[PDB]
Each structure stands twice: as C-alpha cells, then as structure tokens.
Amino acid sequence: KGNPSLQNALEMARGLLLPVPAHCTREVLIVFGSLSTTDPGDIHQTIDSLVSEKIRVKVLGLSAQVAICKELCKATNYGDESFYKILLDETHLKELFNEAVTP
Amino acid sequence: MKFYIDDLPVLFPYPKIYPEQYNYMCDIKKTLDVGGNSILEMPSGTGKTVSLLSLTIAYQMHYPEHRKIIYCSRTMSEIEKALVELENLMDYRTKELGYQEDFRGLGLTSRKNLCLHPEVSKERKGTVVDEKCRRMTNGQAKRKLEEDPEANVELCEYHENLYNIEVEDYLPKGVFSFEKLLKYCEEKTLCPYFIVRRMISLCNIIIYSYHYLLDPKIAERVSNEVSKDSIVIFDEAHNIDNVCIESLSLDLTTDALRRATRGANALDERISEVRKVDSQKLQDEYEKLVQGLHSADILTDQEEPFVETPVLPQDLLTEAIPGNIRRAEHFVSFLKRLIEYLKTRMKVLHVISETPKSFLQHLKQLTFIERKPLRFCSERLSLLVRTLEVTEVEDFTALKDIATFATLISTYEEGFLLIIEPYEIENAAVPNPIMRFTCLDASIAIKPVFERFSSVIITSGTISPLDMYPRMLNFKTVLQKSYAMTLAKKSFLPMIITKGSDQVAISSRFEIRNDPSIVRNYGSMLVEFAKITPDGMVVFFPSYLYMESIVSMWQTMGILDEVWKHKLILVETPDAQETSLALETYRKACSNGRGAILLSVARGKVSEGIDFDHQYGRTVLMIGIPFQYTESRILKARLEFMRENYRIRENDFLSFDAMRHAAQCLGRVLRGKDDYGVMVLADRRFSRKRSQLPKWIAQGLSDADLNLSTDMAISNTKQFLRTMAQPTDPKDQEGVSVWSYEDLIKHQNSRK
Amino acid sequence: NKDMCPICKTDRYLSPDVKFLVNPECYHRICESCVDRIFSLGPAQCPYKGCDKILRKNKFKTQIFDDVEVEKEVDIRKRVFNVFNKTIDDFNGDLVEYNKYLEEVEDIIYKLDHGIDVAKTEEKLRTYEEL
Amino acid sequence: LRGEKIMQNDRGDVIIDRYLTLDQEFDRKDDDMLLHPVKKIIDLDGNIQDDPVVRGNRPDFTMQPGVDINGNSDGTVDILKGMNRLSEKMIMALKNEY
Ligand code: SF4
Ligand SMILES: [Zn+2]
Ligand SMILES: [Zn+2]
C-alpha cells in the first residue's frame, strides 16, 4: 500500500552503502512498479550525491519508462542508458532478474 | 557533418542527419534557385528549424549574392528557440572552419522583453513601457536637459551609453539570443531594444514575429531597414492568416468612447493653454502643413509618432493635408464630432453589418466628414500631440483608437466590414455595445510581403492541406509538398475516440457541455490516462469557458480528487504570468517523477510556441475538436467573404481551422525520432476528418483506430508504452530512419 | 439635467413622454409636452432661466449627438456648407487653393461657433449667399 | 482550500471564517515567493507582449472567464488559481536543504 518514494529509498541505500569499502562496488537494484513517485525533497540532489559516492543504480520498471528513473540510471552509470530495463512478459521479467546477478 | 548539395557546401551541426532533413534542404535549395514562394510541410519532431538555419546560412555565405535572411515566427519563445539553434549552428561552423566569420544575428521584439531600466521594468503593460521609454528618449527630454541642467526630467542611461559607441560596435560578431543579449547589455549598461532596432540593416539574419512584418503599426520601420532581395522564411505559419486578421482589426467599446470624449476635452484644454502661451509652436506646424510636409518630414528619425500608422504604407496618401484638419482647433472639433457620431452609431438595438463605404456616406450626410480628412487623422493627431509637447499621454490613449478607426475605415473599403453589436456578451443584463471593424480578407496584409520579397518559404510542422493557403492568401507556390517521416517503429500512435467506455458518443459542442454522460466519459478517460501515463500529460480544450465549466464540475463530483492521487493538476490561467509559472511547475513536476497534468486551451497561449518533448509530453488528450464559436458575427462574416470570393465552403473552412489547431497541438509533442507520445482525439466528429489531418500524422493513424472506445484506447496506450519502453535496435534504424555521413553519400550516389 | 426636464420638472422614469426637443437658436432640454404647452399659442422667449431668445415651435427638432456643443457646431456647419459647396472640380483641380478655401470655411465656422467675429463673418456669409 | 466553489447559502463556521480574508492575504503572500522571472523558452508573458500596440478583435466569451449576470466573475477562475498554487507550493516545498 501507499505512494512510493524513490528519494527515501535512495537516501536509505546511500546510508547503507556508506560503510562499504572502496574495493567493494556499490550497486542498487530498484524494482519500481509505479509510474509516479512522491518525494519529501529534491531528488536531483540525491542523484548528484549518489554520483559523487560512485553508487551505480539499475532500475527494472514494471509499467512504462519513467523519466526520473532513466535520468538516475544515466547519471549513476556514466551516461549509459542501457541500465534502465522494462519487461515485456513473464519470461522477460525472469530474464531481467537473471541478468542482474552478473557483476 | 559537412556535405554538398549540388555546388553548395552544407555544414550540419549534428553528426547524423534525418533523410527528411536532406530532402527538405534539397527542396529549399531548388526553391531558392527558382526564387519563388513555396509551402513545405516539414514534419514536427524532425529538425525543421536546424535544417532551415543550416541551409540558409550555407546559401548566404557561399553564394556571391549574400542575400540577407528574415525569419518570421509566431511567438517570442519560438524566436528564442530559433536563436538558440542558430547559436549552436554558428558555434559548429566556427569550430569546423576554425574561425568566426563576419556574421550578425539578432532577435527583434518589443521594449517589454528588452528593457533593463530598473524603474520601468515591473509594468504589466507594453504600452506604458513604450510611452515611458519614449518620454525619456524622445530627444525633447535630452535637449531640455541640455538647455536646463536643473530640470526634473531624466534620461535612460541604457540609451545614452549607445551614443558614445558606433552602431557596428554595439555588439561583437555572432548570434545573440535574448538571454545572452540581456546579460551582455546588463554587463555593459546598454539598451538591447535600441541595439537590435539599429542593427536591422546590418544583420545577415534577423528573427522576429509575424506582427513585425504584417501589422503596419510596427512593421513600417522594420521593413524599411531590410533588403528587398532577402530570403524570407515563415516558421509555423499555419495560423498566419489570423495575424493578418489581427493586423487590420479594431474593437471600440462605449467606455473607450467615453475616454475618447475625455481625451478630446483634455486636448481642447491643452490647445487652448498653448494658444495663450505660445502660438509660434503652432504656427510653424501650420505653415509646414501648408507646404505639404508629412509626419516623416516633421518628425526626426529618433522619435516615433504618438499614433502608429494602422494602414499599409502603399495605401497612404502622398498629397498634403486637406485643410479641414490643418488648424489645431479645427482638427480637435473634427475629432470631437467624429467621436460623437460614433457614440450616436453605438446606440442601436440590433446588429448592423455595413460596408465602410456606406458608413462613410452616412457620416458625410450626418456630420459632413469626408474620407480624405479621415485618411490623415492618425498623422494629424500624432503631429498635434508632438507640437503640444504634452507631458502626459495617458489621457490621450483613447484618441489613438479613434485615429486608428478613422484611418482604417477611410483608406480601406473592399474586403472589410463594420459590425455593430448591441450586446458584447449576451450573458450580461445591461446592454454593452461594441463596434468591430474586422479584416475579412487575410490576403491584404500579406500582399506587400509577397510583393516586396521574391522568395518566401512558408513552413509549419502541421500545415495541411497545402493547397488551402495559396487560395486563402493570394500567392503562388512554385512547389508544395508534405514529407512523411521514415520510421523504424511507429513513433507516435494516434487514435480517434468516438465513444466512451459505456459506448456513449462523446462530443465537445458548446450547448451540450452541461450533459452528465459525456462529462462522465471525459472524466473517466482522464483518470484512466493519468493512471497509465508515466511522466506527464497535457489536455487541450476547444475554449477557455468550456474548460472552466468542465473542470469546475469535475471538482464538484470529485473526478479531480482521483487525479490528485497520481499527478499534480496545473491549469492555463488567463494571466500569462501565472500561466508561465504553471508551465514551469509542470516542467519541474515531469522531471522529478511526480507526474503532472496540464489543462490548456487548444487555441490558447500554451497551444502556440510551447513544446512538450519527451517527459513534458507523452500524452496529448484532446477533449473535442477545437471549433470556433459559430454564432459570432465576425466568423460568419469572414465565412461569407471566403464563400463569395474564394469559393470556400463555410463548413469546410471551419473544419480546416479546427483541425489545423488540433494538428498544431498534436505536433507540439514531438522533438526527435527518439521522442514518443500518444495522440488521443476524444470526439465523435474526428473520425470523418482523417483526411484533413497532416500527411505524416495520417500515416500513423490506422483505420482500426478511427472509432475506438475508452477502454480499447487505454489498452492500446498501455501496449504502446510497454512497447517503446524497450530499447530499440540500432541495426533496424542505422540507415532507414537516421543517416550518417556515409549513408548520405550512398543515398546521393544512388539518386544520380 | 440629462434625465429630467426642468421646465416641467419631470423625471424620465415616471414621465416617459420627455424627449430631446432641441432648438437651433439655443439648445436646451425642453420636452415635447413643454413645447406643446408654451409655444403652441405662439412664439415666446426661452423658458430656461438666464436665457430669453425668441424661438418658434416649428423650428424645433431632435438632437442627434450627445454633446450640445458638437450639435451646434454641426448645425452651424450645415448652415454654412449650404452655400459654401465648392469642390475640387469647382477649383479645376487646384489642390492648394482648395485647401485655402477649406481653411477659410472652417475658420468662419469656428468664428460662428465661438462668436468672436460673428458680425463680420455673418456679413460675409450674407454677401456670399447672394452670389 | 479543497477547491470547491464558495456559496453564500452555506453557514460555514463563524470562528474559522474569521481567517478567510487573512487566508486570501496568505494567497497573495504565496505569490510573493512564487512569482519569479522565467526563461525565454517558456516565457508566455513575453509572447503576448511581443506586439505591444496590438488592437485586434476582442476574443469572444468562450475565450474569456465566465461572468455573472451583473458582469462580475463567477469565481470558477479562483479554484484554478487555487489548484495551480497548491501544485506550485508542493513543488517549491521540494526546494530545500533536504
Ligand atoms: S531605452 Fe531601453 S532600457 Fe531605457 S527605458 Fe527604453 S527600452 Fe528600457
Ligand atoms: Zn418638460
Ligand atoms: Zn435658451
């Protein structure tokens, strides 16, 4: 239930990935189901902070291509727009989940 | 890239080019070699502006003629967008050629958008800004301060600093967009408006609006400085006829007539005071009018007339003042009795539609006012206001409308009609008369444009049908064609919704706006589309009153409460400032993923110029066909005029205008072939108007989508949004939808 | 008053019979009922206080303009333009002399309107109308 | 505040309604931190001010806000400004140090 908050999840993950050592890569996988998000603050500042902390975010969306998720993936993945993935059917969701286990 | 079209090297500022862009440049170069008018429907989404700018600059610099370029658009925002594209193009040209060539590019607009004076900046009207800038910079203030250094008059420092440096030394070479020009003129403490106005003859390319070429109140000074053998481009010209109607029209109210009587009495008091003090300042004007000197001979180049000339310069009489209005008191009495005759004519209980000749005959037989003194009314009023040296002009603003009416209705007698209505609005209890002098023939204002300039390139994103405009406006096209975009995947999915979810037919007719069921279907449609749209969504309405009623009663039943759960609601206010705040709030809400709906009129301010690309678009919800108010007398008179002269059917022209407004609002959503957005049309009457759509839109509209319901449209929209949410294959689009330089070379070799 | 006729002291509201019966000699707000009472017997002076010009009932008319000064200016223009009717073809296309004639007729209309030189201009008009 | 049209037949509450005019002042003060210059790309104010001396035909009543029998506004334009102000306030609340 509820209206999801991308910024709260990103801030919680940023707090979680802060004690991660430099050799260990910092990755976030967001399975985003909704099409709109309500944030308590500016999500672009959170995106810039995640870029400054070398945290790479991959988002699997359920309904359509959300622009803020695409911008977040492009900023965190050094301009790579291929890290925003949207399914087509049941097996495509299985393949997208099995694709994320690779480093 | 850099490529050759015949013998013309073209510097394209992108590493890839659309095939439609190359065909567009080929057609434009063929037209420029021919040197005639043409109409080209370059589809929206593709680079219509950048291709035009690149090819015309390449034609200007390479060919030894070096023809200047005029770029006329419909909105100042589109002027700024064209300036930005031109700045990018010349930055690319400087990078490729290694040097910045001798180039001048400036955008022209009013003083309100180009004022840096801290005092006259917050004025909400452009007329008071113009009158204050004139009051500080008429030259009379400067010579008064020179004679009396202790005088209370002040001078604008942004205008005086332009006197120290030359015209060519105002700005460095290059293109100056409005933001960059304002920043530079704030740094150097200069007036950007007077910088642009003095560099019209020096600019290789100059971009302004259709009002600065069609409306003779401001196009008189601009058209003199430009070259007659210059390239002329019309961008988004599909509504240009309205500008022509906007060029030579005037509405007079009884409040305006009362203020005109007050201004005439104030003018009589002023001329009585000046006659007592110094009659030499009147005697020199009187003998100059005796000698036959016109307004241009008496006025200096730096100052401007108090009343702008409302007629074409070719229609102005070259002979001297008739002498009934040569004496100042005689002209004041003439204007007063003209105003009283107008007040007599406004006391009517029914609509009177009369030709200007009949009005002139009635005025002569009732007031003994002839046409020839009326043709010099605005010039004589401006000369009298100049010679009176009035410090206040706010009391004489109503006299400008009377002078405009007198000069317009006397010179023009064919193609114009005078409408007097006892009720401006039928909802009001008290009668409010209004007198409308409207321009029925839109080809009158655009005729000197085609006469002066040989090559005119009319281009809009959704100009269709291409043969309607050469009949509407008297000009001949050497070639007219509409491009269809080559798409690897169906870039946009149009659909026509004729019935609701419960199969009830939906329409946006004005009389049935208060019907329950159609409003139920519209509200459920809007809620479902807001539930399925990811980023943002824009909804267009036929009129502002229809949108007001439907949104108010949607809030009454609580349709909007469900919309607030998904997307924020922003509505086009009549105030342009609050509308700009709503638009930038909509753009901010689409960027951060909050999601927003923007309600606007399909014929409003947001409909023209403003683009909704990528997340700003994604869904254009059309609530009905944007038809005009049929019961209005001006529209019926214009329809009768086009039926009488150009043999255009009234229903055909009404459908043409409504579908061209719908086409422009549908075309606002696309920028680039990577962009997508659905185009949903929620009216039963759209289905028969598939052929009236633009050609590129018509290819995307399948035959199965002509009578979709609400739920089928929602399912198709969800499937479409899921479909392009996948990444496209580059091999499917490597040389069919976008071309590299090698693909362009291969296509050129295949064409020969 | 614009609404009430002071000669009979009747408001337009409860007495709708009041009309704009003006006089070419001296323009006043006298209604038709006051006209049919005073001047049906014969000519008399102006019923308004401060004015006593002799007027006839058959010379009465209705005002076509809201302003009284504009109405009397237009009526003086009619009273001068009846004999002053030289056109461009009357001057055989002489544009400058036509402008001088228009200035002269506008000047004598102004002088008749403001009465600064009413006697001399009236004598000039009376000599011109005989020709 | 809910966007519903205000009618004089409702009793309201005499304690709360004392703030109504002050609330309108707050709405005015809302514009005091909402009105700001914008870019020329979306400058809709300058589009109608590009031609300053335009005096064309007045738009019909379909293109104008609705009026009552006496000519005064019916108040349906105020709820549009109300929801636009609410959207602008919710967007501006994101612009903080959080
Ligand atoms: S000269 Fe320029 S800056 Fe000064 S008041 Fe006029 S428009 Fe504004
Ligand atoms: Zn009376
Ligand atoms: Zn009298």
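Any Cβ shown, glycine's included, is placed from N, Cα and C.
Per Swiss-Prot, ATP binding site is recorded for B:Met42, B:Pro43, B:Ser44, B:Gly45, B:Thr46, B:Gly47, B:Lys48, B:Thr49, and the stated evidence type is sequence analysis. What Swiss-Prot lists as [4Fe-4S] cluster binding site is B:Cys115, B:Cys133, B:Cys156, B:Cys191. Residues or ranges marked as domain 'Helicase ATP-binding' by Swiss-Prot: B:7-285. One mutagenesis experiment catalogued in Swiss-Prot, B:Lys48 to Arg or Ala, is accompanied by this note: Loss of ATPase and DNA helicase activities but not ssDNA-binding or ATP-binding, impaired removal of pyrimidine dimers. Loss of RNA:DNA helicase. Extremely UV-sensitive. Where Swiss-Prot documents B:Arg111 to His as a mutagenesis experiment, the accompanying text is: Intermediate level of UV-sensitivity. Among the mutagenesis results in Swiss-Prot, B:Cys115 to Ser has the note: Extremely UV-sensitive. The residue drawn here is the original one. Quoted from Swiss-Prot, the note on the mutagenesis of B:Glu236 to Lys is: In rad3-1; abnormal sensitivity to UV irradiation, defective excision of damaged DNA bases. The annotation that Swiss-Prot gives for the mutagenesis experiment B:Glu236 to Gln reads: Loss of 5'-3' helicase activity of TFIIH, transcription still occurs, has no effect on DNA translocase activity. For the mutagenesis experiment B:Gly461 to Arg, the note given by Swiss-Prot reads: In rad3-2; abnormal sensitivity to UV irradiation, defective excision of damaged DNA bases.
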Candidate binding-site residues B:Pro43, B:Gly45, B:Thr46, B:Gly47, B:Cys156, pick with smallest Cα gap to B:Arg111 (mutagenesis position): B:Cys156
For B:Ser44 (ATP binding site), the one of B:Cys115, B:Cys133, B:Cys156, B:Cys191, B:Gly461 that lies nearest, given that the recorded positions are compared by Cα: B:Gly461
Cβ-centroid neighbourhood (8 Å) of the [4Fe-4S] cluster site, B:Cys115, B:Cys133, B:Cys156, B:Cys191 excluded: B:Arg111, B:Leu116, B:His117, B:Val120, B:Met136, B:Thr137, B:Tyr158, B:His159, B:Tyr193, B:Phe194
Shortest C-alpha distance to B:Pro43 (ATP binding site) - which of the recorded positions B:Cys133, B:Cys156, B:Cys191, B:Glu236, B:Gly461: B:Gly461
From B:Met42, B:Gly45, B:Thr46, B:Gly47, B:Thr49, B:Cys115, the recorded positions whose CA lies within 10 Å of that of B:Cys133 ([4Fe-4S] cluster binding site): B:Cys115
Of all listed recorded positions, namely B:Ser44, B:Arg111, B:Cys133, those lying near chain D with CB under 8 A: B:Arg111
B:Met42, B:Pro43, B:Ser44, B:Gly45, B:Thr46, B:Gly47, B:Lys48, B:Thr49 excluded, remaining Cβ within 8 Å of their centroid (ATP): B:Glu20, B:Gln21, B:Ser51, B:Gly461, B:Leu670
B:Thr49 (ATP binding site), number of other Cβ atoms within 10 Å: 23
Recorded positions near B:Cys191 ([4Fe-4S] cluster binding site), in sequence order, restricted to B:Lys48, B:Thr49, B:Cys115 and a 10 Å Cα cut-off: B:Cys115
Position of peak Cβ density within 10 Å, selected from the binding-site residues B:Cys156, B:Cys191: B:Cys191
Minimum Cα separation from B:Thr49 (ATP binding site), reported as the residue among recorded positions B:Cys115, B:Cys156, B:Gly461 that achieves it: B:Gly461
Count of other CB atoms lying within 10 Å of the CB belonging to B:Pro43 (ATP binding site): 22
Tertiary neighbours of B:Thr46 (ATP binding site) (same chain, Cβ under 8 Å, six or more apart): B:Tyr18, B:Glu20, B:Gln21, B:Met485, B:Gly672, B:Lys673
Close-lying recorded positions around ligand 1 among B:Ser44, B:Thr49, B:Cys115, B:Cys133, B:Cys156, B:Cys191, where CB distance stays under 6 Å: B:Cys115, B:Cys133, B:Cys156, B:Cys191
Spatial neighbour of B:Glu236 (mutagenesis position) that is closest, considering only the binding-site residues B:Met42, B:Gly47, B:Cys156 and their CA atoms: B:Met42
Nearest-integer angstrom distance between the alpha carbons (Cα) of B:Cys115 (mutagenesis position) and B:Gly45 (ATP binding site): 34
